[PDB]
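One structure below.
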Amino acid sequence: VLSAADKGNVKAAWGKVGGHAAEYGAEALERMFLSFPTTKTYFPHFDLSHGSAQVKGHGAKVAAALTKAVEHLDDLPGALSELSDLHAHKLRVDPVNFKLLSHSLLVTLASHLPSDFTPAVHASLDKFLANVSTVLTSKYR
Amino acid sequence: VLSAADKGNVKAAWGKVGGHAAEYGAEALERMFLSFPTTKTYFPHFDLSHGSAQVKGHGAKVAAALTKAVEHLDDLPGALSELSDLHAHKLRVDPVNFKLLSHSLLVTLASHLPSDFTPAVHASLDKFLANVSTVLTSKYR
Amino acid sequence: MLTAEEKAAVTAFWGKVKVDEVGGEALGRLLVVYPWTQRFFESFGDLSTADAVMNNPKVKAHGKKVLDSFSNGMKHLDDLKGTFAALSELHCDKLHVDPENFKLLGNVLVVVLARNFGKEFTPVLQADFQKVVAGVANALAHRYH
Amino acid sequence: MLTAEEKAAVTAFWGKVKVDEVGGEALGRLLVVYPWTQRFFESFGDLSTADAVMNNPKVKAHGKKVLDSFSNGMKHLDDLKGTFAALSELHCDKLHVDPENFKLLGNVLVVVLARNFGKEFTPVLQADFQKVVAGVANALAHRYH
Ligand code: HEM
Ligand code: HEM
Ligand code: HEM
Ligand code: HEM
């Protein structure tokens with residue numbers, strides 16, 4: 001799945017994110033923890049305070065993974081193989097949380113790319129994140 | 001994203017359905033309509049009465065589609081391409097409904113194959129139906 | 001919720017259910033079918049396989065307790081909220097289970113009743129039961145709203 | 001729900017919201033992002049494209065109405081259930097809108113507030129707003145439970 005127009009949308013959009021990718025990844029997590037406190041339960045041994053260097057640190061990891069996904073839109077399963085294992089098998093992350101993080105990410109981008117965040121870009125980004133989430137929750141073995 | 005054990009479980013289970021797939025398909029639709037009345041809004045040009053010949057007819061169609069999907073587990077996007085276009089683009093069915101029909105099918109199968117419907121089979125069938133449902137809501141940003 | 005009609009149907013059917021057996025089967029199947037739920041029961045022991053889960057003694061016992069809680073709700077079909085007040089606080093406030101999950105368990109119970117009662121578990125009866133399980137799921141997720 | 005501090009925060013901010021602008025944008029993005037929702041507005045005219053949707057006059061007019069109701073709930077944060085009783089009746093009983101869709105619109109509204117206020121739409125503020133929308137979707141799905 002994920003159509004050309006979409007892919008093209010994901011590309012320029014993420015293209016615009018450029019080098020803020022890690023600060024956005026961090027802010028996204030921060031917005032997730034604050035809006036949906038149930039999510040904090042997955043990071044018990046993490047300093048979840050505003051400005052935390054752990055969250056800062058994790059934001060970067062998330063961004064890099066999304067970036068890798070952007071560049072492998074035809075091989076998302078291939079590109080995120082490692083991560084589904086971790087999130088599904090090891091962590092046992094409830095699938096609902098993927099939706100919370102995706103929403104928190106959409107809020108963040110919109111927040112930073114008002115001119116670029118058009119209904120169509122918004123629709124493609126939604127589709128994208130949903131595909132990613134689908135991949136990460138694929139291996140509940 | 002069905003595993004070796006899953007594919008076997010689905011094929012084995014479906015094999016037990018055998019020639020009753022059409023009847024089970026009809027029963028599944030009827031349980032959906034009764035339990036989740038908001039689903040009937042998709043069939044206004046249908047006689048939804050108990051024992052309606054139209055429902056029994058539509059049931060057979062749903063069953064034949066699943067029968068095909070069971071032998072294209074490797075290429076669901078492929079075996080149901082046309083169906084995705086109908087549900088998604090033409091009827092634009094709300095994704096929540098797929099879960100209601102999947103639920104109705106599991107209830108139906110459990111009812112008819114008590115001894116065959118083991119926790120492992122249930123789990124596999126569940127994954128199968130969720131995969132089919134993903135395909136049918138594909139396009140659908 | 002249910003009319004007096006439905007309440008009667010539901011109640012009579014309920015009399016035939018063996019909560020011990022049905023309770024264990026229902027929790028076991030939740031853990032098997034929706035694996036992420038295993039996260040909440042780490043202390044139950046070995047949940048590695050479908051067979052492991054289903055024969056786990058702590059699962060069977062917990063399972064019975066869950067169904068007992070259902071039977072109580074069955075007795076108070078008009079005040080579900082009040083009947084699951086403390087249970088709501090435990091699941092939402094202490095455990096932090098996403099309310100979507102209360103829905104999953106409700107659905108699993110229906111499947112199990114279907115597996116166990118066959119032809120007796122009619123579409124109509126099932127429909128009444130969907131109402132009840134939805135009610136219970138609502139009363140539990142109340143500390144969230 | 002909203003603590004005294006949370007209400008103050010939300011209330012203070014809301015004053016800067018132009019309901020005509022934000023309402024039309026939110027309804028339009030819902031229709032664009034979640035297509036199945038167009039099923040409910042077939043009479044609004046052309047919804048064929050993103051541009052079709054965003055420039056539709058009826059879409060825009062309807063958005064304002066939706067936002068007005070929001071504003072009203074903002075005035076009665078303590079009793080959204082009562083405040084949305086009539087709308088709950090319309091959406092559930094008459095339209096038969098899956099409650100899941102009330103949540104999607106709430107979420108699109110948050111996105112649209114963020115797009116319009118940038119830096120002022122802080123993680124803290126977003127968090128207070130998530131409570132509001134959850135509160136609203138809940139009051140709308142009243143007659144469902
Ligand atoms: C957009 C979807 C997501 C992506 C791309 C993503 C990405 C990542 C990455 C790249 C890692 C680190 C792996 C490593 O290099 O060691 C990670 C770890 C982790 N993720 Fe996710 N994640 C996503 C969603 C979630 C969600 C929704 C949750 C739970 C609410 C979650 C919880 C965790 C946890 C607990 C860890 C391990 C943290 C640690 O202890 O170091 N993730 N994720
Ligand atoms: C397991 C998931 C499903 C499968 C396999 C499936 C399969 C089918 C099939 C095989 C057809 C006949 C197409 C034809 O005319 O050739 C069909 C049509 C249709 N389906 Fe589904 N379907 C599924 C889910 C749903 C859901 C959840 C809904 C809505 C509640 C729905 C509503 C319809 C409608 C309205 C039609 C067209 C009926 C007509 O005009 O003849 N389907 N589906
Ligand atoms: C309709 C849905 C449910 C009902 C009626 C229900 C009922 C109960 C009852 C009666 C208890 C006894 C408390 C104790 O003595 O520890 C309990 C405990 C518990 N519930 Fe549930 N429950 C439901 C759903 C869930 C779900 C979906 C989960 C997680 C995915 C969950 C997780 C737990 C846990 C972890 C415990 C306590 C374990 C322990 O302390 O030994 N419950 N529940
Ligand atoms: C936050 C959630 C929502 C709120 C506050 C809301 C509010 C409203 C209001 C104020 C009206 C008009 C009542 C009047 O004329 O005074 C309305 C009508 C309507 N709403 Fe909603 N709505 C919400 C969600 C939805 C959703 C999710 C859908 C379906 C996708 C929907 C579909 C409709 C339709 C079809 C109408 C009537 C169309 C017409 O008669 O022109 N609404 N809603």
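Quick reminder: no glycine exception, Cβ is built from N, Cα and C everywhere.
Positions annotated as heme b binding site by Swiss-Prot: C:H62, C:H91. The domain 'Globin' annotation in Swiss-Prot covers C:1-145 and rests on sequence analysis. Under its natural variant annotations, Swiss-Prot gives C:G15 to S the following note: In allele B. Here the residue is the original one, while Swiss-Prot reports the natural variant C:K18 to H with the comment In allele B. What Swiss-Prot says about the natural variant C:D20 to G is this: In allele D-Zambia. For C:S43 to T, Swiss-Prot lists a natural variant annotated as follows: In allele D-Zambia. The note that Swiss-Prot attaches to the natural variant C:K119 to N is: In allele B. The note that Swiss-Prot attaches to the natural variant C:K131 to Q is: In allele C-Rhodesia.
Recorded features from Swiss-Prot, shown on the structure.
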residue: C:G15; record: variant position; DSSP class: coil
residue: C:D20; record: variant position; DSSP class: helix
residue: C:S43; record: variant position; DSSP class: helix
residue: C:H62; record: heme b binding site; DSSP class: helix
residue: C:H91; record: heme b binding site; DSSP class: helix
residue: C:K119; record: variant position; DSSP class: helix
residue: C:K131; record: variant position; DSSP class: helix
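If you compare Cα positions, C:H62 (heme b binding site) sits closest to C:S43 out of the variant positions C:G15, C:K18, C:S43, C:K119, C:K131. The Cβ of C:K18 (variant position) has 12 other Cβ atoms within 10 Å, all protein chains considered.
Of C:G15, C:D20, C:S43, C:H91, all annotated as recorded positions, the residue with the shortest Cα distance to C:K119 (variant position) is C:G15. Nearest in space to C:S43 (variant position), taking C-alpha to C-alpha distance over the recorded positions C:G15, C:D20, C:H91, C:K131, is C:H91.
Each of the recorded positions C:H62, C:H91, C:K119, C:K131 was scored by the number of other CB atoms within 10 Å of its CB, and the largest score is that of C:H91. Remark: of the variant positions C:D20, C:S43, the most isolated position is C:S43 (fewest other Cβ atoms within 10 Å of its Cβ). Same-chain residues at least 6 positions away in sequence with a Cβ under 8 Å from that of C:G15 (variant position) are not found in this chain. A straight line from the CA of C:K18 (variant position) to the CA of C:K131 (variant position) spans 21 Å.
A distance below 8 A between C-beta atoms marks C:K119 as the recorded positions from C:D20, C:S43, C:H62, C:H91, C:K119, C:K131 lying next to chain B.
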